[PDB]
Amino acid sequence: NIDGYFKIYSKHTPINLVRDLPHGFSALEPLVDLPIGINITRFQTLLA
Amino acid sequence: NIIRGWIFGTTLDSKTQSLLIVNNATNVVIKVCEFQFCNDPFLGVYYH
Amino acid sequence: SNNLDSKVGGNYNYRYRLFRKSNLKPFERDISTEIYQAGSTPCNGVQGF
Ligand SMILES: *[C@@H]1O[C@H](CO)[C@@H](O[C@@H]2O[C@H](CO)[C@@H](O)[C@H](O)[C@H]2NC(C)=O)[C@H](O)[C@H]1NC(C)=O
Ligand SMILES: *[C@@H]1O[C@H](CO)[C@@H](O[C@@H]2O[C@H](CO)[C@@H](O)[C@H](O)[C@H]2NC(C)=O)[C@H](O)[C@H]1NC(C)=O
């Protein structure tokens, strides 16, 4: 979040790796900007 | 597909606004409201 | 907007935040209407000294 606009950048892998976060290089492309204007101090995940 | 989205905010109880990000079996829904969020938000699926 | 909205007994629809704890950042918005504490006390309920 910056000057009232929230932002999301995202990507996914082609790999089927063994167990832990790999040291390869692949940079995240921008997905969406959102004009939400809210003060955020904390966040939570939603699982199934 | 267990990660479904996120809550972002500060009070998380409709004292002030907060952002809901969710994916369900139809679409990604994005929403800002005076949300009285659950003390443990989730999605649940009856698998098979 | 006098010629759109000035009422003779004052157009008391409109409202603004008269006091807040601190400065708001650019393009932030705060709707939360809770009581201001000018006295040092942990003020609660609808009013106080
Ligand atoms: C995913 O969430 C959205 C948002 O709530 C659901 O969209 C609803 O769809 C029905 C049928 O068209 C409408 O009557 C509602 O008005 C929609 N909701 C909103 C807020 O407008 C969608 O159905 C959800 N899908 C699942 C599988 O839960
Ligand atoms: C954004 O949210 C936080 C929490 O509601 C505010 O942080 C507080 O700031 C005051 C004044 O400096 C301090 O007394 C508190 O100790 C802070 N709390 C925390 C959790 O850090 C912040 O001021 C808010 N800002 C805006 C612009 O809304």
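Swiss-Prot numbering applies to chain B: residues 99-146, in that order.
Placement of Cβ uses the backbone N, Cα and C atoms for every residue, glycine included.
In the three-state DSSP reading, B:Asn121 (mutagenesis position) counts as strand. Counting Cβ atoms from all protein chains shown, B:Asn121 (mutagenesis position) has 15 others lying within 10 Å of its own Cβ. In Swiss-Prot, a mutagenesis experiment is listed as B:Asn121 to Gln, annotated with the note Partial loss of biliverdin affinity.
For the natural variant B:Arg102 to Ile, the note given by Swiss-Prot reads: In strain: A23.1. Following the DSSP three-state reduction, the secondary structure of B:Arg102 (variant position) is strand. Non-local contacts of B:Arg102 (variant position) by the CB criterion (under 8 A, 6+ apart in sequence, same chain) comprise B:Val120, B:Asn121, B:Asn122, B:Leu141.
B:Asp138 (variant position) counts 6 other C-beta atoms within 10 Å of its own C-beta, drawing on all protein chains shown. Per Swiss-Prot, natural variant B:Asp138 to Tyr is noted as: In strain: Gamma/P.1.
Listed in sequence order, the residues of the same chain lying 6 or more apart from B:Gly142 (variant position) and placing their CB within less than 8 Å of its CB: none are present. As a natural variant entry, B:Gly142 to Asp appears in Swiss-Prot alongside the note: In strain: Kappa/B.1.617.1, Omicron/BA.2, Omicron/BA.2.12.1, Omicron/BA.2.75, Omicron/BA.4, Omicron/BA.5, Omicron/BQ.1.1, Omicron/XBB.1.5, Omicron/EG.5.1.
Swiss-Prot gives this note for the natural variant B:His146 to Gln: In strain: Omicron/XBB.1.5, Omicron/EG.5.1. Sequence-distant neighbours of B:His146 (variant position) (same chain, six or more apart, CB under 8 Å from its CB) are absent. DSSP assigns B:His146 (variant position) to coil in the three-state reduction, placing it in neither a helix nor a strand.
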